[PDB]
Amino acid sequence: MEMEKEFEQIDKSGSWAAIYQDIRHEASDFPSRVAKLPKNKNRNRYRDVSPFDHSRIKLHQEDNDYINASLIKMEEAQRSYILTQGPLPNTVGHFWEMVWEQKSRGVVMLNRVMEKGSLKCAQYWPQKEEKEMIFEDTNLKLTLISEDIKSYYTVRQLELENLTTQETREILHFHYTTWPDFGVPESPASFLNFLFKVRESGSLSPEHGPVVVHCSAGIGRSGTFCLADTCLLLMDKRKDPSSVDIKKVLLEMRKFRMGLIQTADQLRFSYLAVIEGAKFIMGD
Ligand SMILES: CC(=O)c1ccccc1Sc1ccccc1C(=O)O
């Protein structure tokens, strides 16, 4: 069924809350035993958001290999994503270790450091060229190279140095700066514009390790970004737009990380973004 007609049918019947609960009911349930170990309690922002053991990203150290991060591997689309929580004051060094070890080119940030008057994640990148950050626990240095501030988003160029080997890489930071908590990113236009800027950077391409994507918990807004990207890619790979079931792609993604898409409004917005973005994919 053409999703654009499924859309209008759900809208006219007002059954978004009912579709959403059907997804919640059919969603995979896998163990998260490492996340729940007592040594890892201060590595988790939220008690009810954990990575599954089978898909969790492992840090390359014997001490404690744990970070609240998941590898989402989409086989047919040939895309991978790392979805993670907003880093904590004590996990900022683990976050940049993961970026280094996984060979990511891009970090996509979909939240503000403060929302609704509370801190949603640590200030994990330098705000001034001349004030670089050193992460002593993981032996990394991070420097702001340049910053490009637009109306809906900011792009930053960062330099990541492994202080152990003196190897250096440029990492791109894509910061979507106007998405409300459990809210919807305005209208498909600014969201899709931001997605196409990440794609044009090379950050999502197979010559690079997986993009790192986060919001506060790494499931809501983060889920919307990778669902919309993957559904548009599947329309392209076969150029048969009808052969895309958004609910089935979401359930496939939920085998790798729990809770992706947090509200029935986020589900509806994901549909809008895919339907409007297809009007480019199909040759316009
Ligand atoms: C070592 C390496 O090549 C690399 C691996 C992963 C992420 C970033 C990088 S660095 C990079 C990637 C693309 C374009 C320019 C640069 C740059 O170094 O300016």
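Just so you know, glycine gets a Cβ as well, placed from its N, Cα and C.
So that you can see what the record holds, here are the features copied from Swiss-Prot:
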- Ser50 to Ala or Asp: No phosphorylation (MUTAGEN)
- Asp181 to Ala: Substrate-trapping mutant (MUTAGEN)
- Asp181, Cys215, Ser216, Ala217, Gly218, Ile219, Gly220, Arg221, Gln262: substrate binding site (BINDING)
- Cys215 to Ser: Catalytically inactive mutant; abolishes sulfhydration (MUTAGEN)
- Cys215: active site, phosphocysteine intermediate (ACT_SITE)
Request  = Around the Cβ of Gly220 (substrate binding site), how many other Cβ atoms lie within 10 Å? Please give the count over every shown protein chain.
outcome  = 22
Residue among recorded positions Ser50, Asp181, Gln262 with Cα closest to the Cα of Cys215 (mutagenesis position) = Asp181
Inquiry  = Can you give me the residues near the recorded substrate site, meaning same chain, not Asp181, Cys215, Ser216, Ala217, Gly218, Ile219, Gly220, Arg221, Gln262 themselves, Cβ no more than 8 Å from the center of the site's Cβ atoms?
reply    = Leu110, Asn111, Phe182, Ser222, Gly223
Ask   = Where the distance is taken from Cα to Cα, which of the binding-site residues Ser216, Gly218, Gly220 turns out closest to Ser50 (mutagenesis position)?
value = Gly218
Query = When you measure from the Cβ of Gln262 (substrate binding site), how many other Cβ atoms are you left with inside 10 Å?
reply = 20
Query = At its widest, how many Å does the recorded substrate site span between Cα atoms of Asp181, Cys215, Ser216, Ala217, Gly218, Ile219, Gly220, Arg221, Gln262?
reply = 12
Remark   = Note: in the chain of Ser216 (substrate binding site), residues six or more apart in sequence with C-beta under 8 angstroms of its C-beta are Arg45, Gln85, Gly86, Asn111, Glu115, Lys120, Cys121, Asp181
